[PDB]
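One structure below.
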Amino acid sequence: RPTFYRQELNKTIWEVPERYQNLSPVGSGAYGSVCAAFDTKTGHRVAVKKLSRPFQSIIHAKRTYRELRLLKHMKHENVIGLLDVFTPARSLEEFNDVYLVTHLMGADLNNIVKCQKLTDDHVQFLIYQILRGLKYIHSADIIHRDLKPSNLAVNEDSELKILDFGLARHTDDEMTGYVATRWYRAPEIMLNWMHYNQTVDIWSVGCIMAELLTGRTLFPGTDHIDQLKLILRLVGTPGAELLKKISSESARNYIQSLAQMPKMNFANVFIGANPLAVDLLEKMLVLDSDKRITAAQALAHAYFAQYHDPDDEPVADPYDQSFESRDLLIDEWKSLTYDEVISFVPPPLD
Ligand SMILES: C[S@](=O)c1ccc(-c2nc(-c3ccc(F)cc3)c(-c3ccncc3)[nH]2)cc1
Ligand SMILES: O=S(=O)(Nc1ccc2[nH]c(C3CCC3)nc2c1)c1ccccc1
């Protein structure tokens, strides 16, 4: 067991192995606290995340287990994975803190869009990387569910990774009621219209891509009703085929209660944009989740011809999500998490 040292930063207590030096706060929130640090063992700059109250409730405990299981699984250039995971606890009994370690990423798209638009060539590269990462995630039957600029980390050389994936599993219970994530959420997950699949994430990508090309939020709704209004203004009110598949009577009632909207010509809306980009946007921003383009299909779109390589767009090992259906106690989840900490094999430095 390594030598730990203690430190207070922004009122948060950090206890980490000595190999991690020069801890510097990069952000905090509900998810937890992140510090940038220097890993003296490897020479690499890293981000260290301390989980907030990992075992405060069953939901917290289950969420903690979930995140650790997810991060241990992710082995892809466009998805954050685990360099290390540690606790300062010496046994299960005193285990109440979890720290996660990944390669440091300078920024996110939330602040790369700054408040200006990108070039078409830059967008191509960023969206390509998002899609390549989503292909991998989707292949393991993992759905992000809350993809947005702030959870896409980017380097100074414009290399991109998805973070906070697979954790949008709150379901009903709000408490955490977060906002401004509705802007990128697919209609069917926000309003629980119809059966939802992996292409909930493609909708988000469509919204992100739109925003990078124009410098504007595509659908800046102030609530669920406003949000849907803004969406239907662009894509048009559901046709015959799609109305039939709406499982909710309330939703279906509401849609049909609204003044009918035509689908707009995207060439008009996205005026001046690369017509390959517009075409891809058309395929991404379709209400019918059965007809929305998939990650793998999006990668093969001609918009990405400069980057697409079917021999280097890998899929994921099988991921066991059976734990998700289980109703266990705090101490069970917490013990399952501890097991996962102990069994963590550091990835080879090469
Ligand atoms: C506010 S939004 O919900 C949100 C959620 C998580 C993060 C967020 N989580 C991490 C993060 C760090 C380490 C780790 F092991 C897992 C995740 C990072 C991170 C990773 C690498 N370099 C810089 C920062 N950012 C950021 C924003
Ligand atoms: O899960 S990871 O893929 N692990 C991993 C471990 C060691 C690595 N060293 C290198 C360099 C390329 C030659 C040396 N990439 C490496 C990748 C991963 C990648 C990025 C962030 C977190 C986790």
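The residue numbers of chain A are those assigned by Swiss-Prot, with the residues present covering 5-354 sequentially.
Placement of Cβ uses the backbone N, Cα and C atoms for every residue, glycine included.
According to Swiss-Prot, the ATP binding site annotation covers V30, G31, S32, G33, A34, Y35, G36, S37, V38, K53, on the basis of sequence analysis. Swiss-Prot lists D168 with the feature active site, proton acceptor, giving sequence analysis as the kind of evidence. As a published mutagenesis entry, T180 to A appears in Swiss-Prot alongside the note: Phosphorylation blocked. Under its mutagenesis annotations, Swiss-Prot gives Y182 to F the following note: Phosphorylation blocked.
Figure note: comparing Cβ neighbours within 10 Å for the recorded positions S32, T180, the maximum is reached by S32. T180 (mutagenesis position) falls outside any helix or strand according to DSSP and counts as coil.
When the recorded positions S32, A34, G36, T180, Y182 are checked against ligand 1, none has a Cβ within less than 6 Å of one of its atoms. In terms of C-alpha distance, the listed recorded positions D168, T180, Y182 place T180 closest to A34 (ATP binding site).
In this structure, the CA atom of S32 (ATP binding site) is 15 Å away from the CA atom of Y182 (mutagenesis position). Of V30, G36, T180, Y182, all annotated as recorded positions, the residue with the shortest Cα distance to the residue listed as 'active site, proton acceptor' is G36.
Maximum C-alpha to C-alpha distance over the listed ATP-binding residues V30, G31, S32, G33, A34, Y35, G36, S37, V38, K53 is 14 Å. Secondary structure at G36 (ATP binding site), as computed by DSSP, is strand.
Sequence-distant neighbours of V38 (ATP binding site) (same chain, six or more apart, CB under 8 Å from its CB) are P29, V30, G31, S32, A51, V52, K53, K54, listed in sequence order. Excluding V30, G31, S32, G33, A34, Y35, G36, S37, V38, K53 themselves, the residues of that chain whose CB lies within 8 A of the CB mean position for the ATP site are, in sequence, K54, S56. Here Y182 (mutagenesis position) is positioned 15 angstrom away from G36 (ATP binding site), judged by their C-alpha atoms. Of all the Cβ atoms in the protein chains shown, 8 others lie within 10 Å of the Cβ of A34 (ATP binding site). DSSP assigns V30 (ATP binding site) to a strand segment in the three-state reduction.
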